[PDB]
Amino acid sequence: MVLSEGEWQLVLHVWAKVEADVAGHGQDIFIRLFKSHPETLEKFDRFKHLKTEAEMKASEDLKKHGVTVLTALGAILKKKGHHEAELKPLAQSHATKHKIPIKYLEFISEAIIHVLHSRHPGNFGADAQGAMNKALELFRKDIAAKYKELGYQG
Ligand code: HEM
């Protein structure tokens, strides 16, 4: 898929708001993911023991991880589709070390969209959400293609 420049400049406009508080947004997103899809928590040896949202909010380790995640994704979005180099190491670790099925990337996409909708209604009307959806779809289709080349595709 190709995004128009107008779609990228809906994506980067709302992303600029997220970047005012990267840790806060990272926490919201992971809690939403772990609540909506508990099976995903199982993939983190580091966080599997968290039982409640309170404990998730209280974890400084999860907060740090959310920051790493969003920083990496933000580096990707800012490339506007020219993200082949950034994707290679992420695909390799998620395919071979962590073993993350595409389906779970669909789940965190949903979590991201849910949090941007909740926190930034004014900058995330229908057109901006459609743009963000296309950007994340692009990300998932490119990572899926790398998964396949790497021998994981799943
Ligand atoms: C927006 C999509 C995501 C991005 C950009 C992302 C990014 C990252 C980055 C940069 C790291 C650290 C370096 C590395 O190991 O590659 C990481 C680690 C990790 N990721 Fe993701 N990730 C994503 C989605 C997921 C999902 C959906 C899952 C599981 C449901 C997952 C599971 C993990 C695990 C288990 C680790 C290692 C954490 C630890 O023990 O330190 N990731 N990810």
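Numbering starts at 1 and runs along the chain as displayed.
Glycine residues also receive a Cβ, built from the backbone N, Cα and C atoms like all the rest.
According to Swiss-Prot, the feature nitrite binding site maps to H65, an assignment based on similarity to another entry. Under the three-state DSSP scheme, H65 (nitrite binding site) falls in the helix class.
According to Swiss-Prot, the feature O2 binding site maps to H65. For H65 (nitrite binding site), the number of other Cβ atoms no farther than 10 Å from its own Cβ, over all displayed protein chains, is 17.
Spatially close to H94 (heme b binding site) yet at least six residues away along the chain are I100, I143, judged by Cβ distances under 8 angstroms. As annotated by Swiss-Prot, heme b binding site applies to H94, with the evidence given as experimental evidence.
In the three-state DSSP reading, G122 (variant position) counts as helix. Looking at Swiss-Prot, the entry for natural variant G122 to A says: In metmyoglobin.
Around the Cβ of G122 (variant position), 8 further Cβ atoms fall within 10 Å across all displayed protein chains.
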